[PDB]
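To keep things clear, I will list the structure first and then write my remarks on it.
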Number of protein chains: 2
Amino acid sequence: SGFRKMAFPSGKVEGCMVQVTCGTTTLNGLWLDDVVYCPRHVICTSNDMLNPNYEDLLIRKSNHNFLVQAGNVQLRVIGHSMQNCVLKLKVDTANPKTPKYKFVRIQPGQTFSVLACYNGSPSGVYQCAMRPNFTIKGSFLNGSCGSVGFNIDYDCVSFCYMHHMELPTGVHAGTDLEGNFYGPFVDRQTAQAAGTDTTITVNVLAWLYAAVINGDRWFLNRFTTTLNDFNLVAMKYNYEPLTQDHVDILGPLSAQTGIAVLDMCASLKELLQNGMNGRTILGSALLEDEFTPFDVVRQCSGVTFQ
Amino acid sequence: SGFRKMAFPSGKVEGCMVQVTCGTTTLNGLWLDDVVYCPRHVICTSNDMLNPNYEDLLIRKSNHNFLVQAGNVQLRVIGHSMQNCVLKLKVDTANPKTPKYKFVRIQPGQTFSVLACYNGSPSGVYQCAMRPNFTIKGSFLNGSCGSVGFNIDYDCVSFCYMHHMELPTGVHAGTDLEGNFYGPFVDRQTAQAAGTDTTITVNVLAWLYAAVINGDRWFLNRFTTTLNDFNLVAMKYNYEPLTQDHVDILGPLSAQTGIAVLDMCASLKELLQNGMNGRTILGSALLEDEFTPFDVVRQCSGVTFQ
């Protein structure tokens, strides 16, 4: 039946992507109810990125200085505020395409779907993960600021990510929908250390379980490890330590497939110290880490979101 | 700015995914205007897959024997016909969410976005490619028949794929929207040879150009090849022969980046005979082949579809 990096259907989010232009800079906004959410750096200019006094810069801005454009119907702002690193612009009308929504601050290792947008128009959707150092690698060209990451819980859209900036290292950073950055990043153009990044071990094991369900089983062995033994191998290869909670999350995959979690760990232990030896695991010769154990269950069971 | 397997925004397609149930079997349909398109094997049963007489089976079926369900509004069929391997059911009402659409029979090597559906409800979207042997690897669980692949040309949705069956080899086959299968496949459950599969060489080179734009340039060398010399290496590694047309399609990427096409070919020639030696190319140690040269341009320029 096969397995893939699946992205949520982006229909419910496309109807909220608007275009926010403040004087010089243009970027994307999120129109829910009668409010538009956008990155607060839309009020800056090119030179302002070096060191922005956002409170004084916003003071210079009036309501009519904000031009919000949803397709071809232009929205009248009548209120504005700065919550952390985002703007909250009250507009004339409620978004009639507003879905049921939850603002959620997700955790590292969690995955979500990103809808890349430019001047308020959708371009593409893909699945990525919040890396342990609170970065996400991205496909964010010039003017993609304000793109949103999200999950969908059956009928509700859980907004978690808003893309702000791009680091000089090439990876990207953003906030939740309340403006607080993920990680130590601030919205200015300075040298911003990404910090060391490890591999989400829970995601790697759940990915191995999915491969067992979809044909590839050459890595299965009849050697074990203990939780402490596998851990001493994990940090030598810069893998996250595996708590008992991570074992319990893998419980459903452990039962349906009949391989104990620690049996999967020793397969991973053997893959770290000996590589893959030319073979692959579902079309990839790398240890994929952007699949949560929940994501594996949706793809192997067939959970729908409408 | 990074690069990824991007999928088209699936909003315009979500509004057409309906549920078609005929007696025993349930699968997905495509509701455009006043017509529902679905795989013709919905009128079969479990045993009928061995050898179906579709013309005699459809004769036993009447209009009321077809239950089309769009969310919670049930559609009245008033006409039915069998065009090749698909059904055409005229319904009571036009789909008010119908987009501008083109039915297109795509070619091997071309890519498109698939919206996986179950009982008529969307589940996920991802980008795949029509392999040279007219197969696509898939993530198609039980009841995903009728899922559609599509491209979007700025404002028009080009429907190209409809998933029918799953081969015993694990890969999948389908038709266009006129019912003609891609490849030699027929809609019955028998041993169906997938045929040999090669690697889309044009896609691999365009993928290398994208990596040059996004940081990774370690594979760039100051050795060349000729078109005939690279070809003798290509078929030894089961790669498609490179025509002059394939060189010309890579023209825009060749100019913007300043590396001649044949210079990229010798980098590929060197990657085939010596592997990757531990290094990667945009987070992958495999020669990706599901990126058309057009796809590379959209992601590096920022083309929008609304």
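Per Swiss-Prot, chain A residues shown: 3264-3569, in order.
Note: Cβ is positioned from N, Cα and C throughout, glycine not excepted.
Residues or ranges marked as active site, for 3CL-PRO activity by Swiss-Prot on the basis of sequence analysis: A:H3304. The active site, nucleophile annotation in Swiss-Prot covers A:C3408, and the record cites experimental evidence as its basis. Under its natural variant entries, Swiss-Prot includes A:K3353 to R with the note: In strain: Beta/B.1.351. Here Swiss-Prot notes a natural variant, A:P3395 to H, with the remark: In strain: Omicron/BA.1, Omicron/BA.2, Omicron/BA.2.12.1, Omicron/BA.2.75, Omicron/BA.4, Omicron/BA.5, Omicron/BQ.1.1, Omicron/XBB.1.5, Omicron/EG.5.1. Listed in Swiss-Prot is the natural variant A:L3468 to V, annotated as follows: In strain: Zeta/P.2.
This view paints the features noted in Swiss-Prot onto the structure.
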| residue | record | Cβ contacts under 8 Å, 6 or more apart |
| --- | --- | --- |
| A:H3304 | active site, for 3CL-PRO activity | A:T3288, A:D3311, A:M3312, A:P3315, A:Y3317, A:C3348, A:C3408, A:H3427, A:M3428, A:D3450 |
| A:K3353 | variant position | A:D3297, A:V3298, A:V3340, A:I3341, A:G3342, A:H3343 |
| A:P3395 | variant position | A:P3371, A:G3372, A:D3460, A:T3461, A:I3463, A:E3503 |
| A:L3468 | variant position | A:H3509, A:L3513, A:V3524, A:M3527, A:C3528, A:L3531, A:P3556 |
Helix, strand or coil at the residue listed as 'active site, nucleophile' [DSSP, three-state]: coil
Other CB atoms, at most 10 A from the CB of the residue listed as 'active site, nucleophile': 25
For A:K3353 (variant position), the three-state class that DSSP assigns: strand
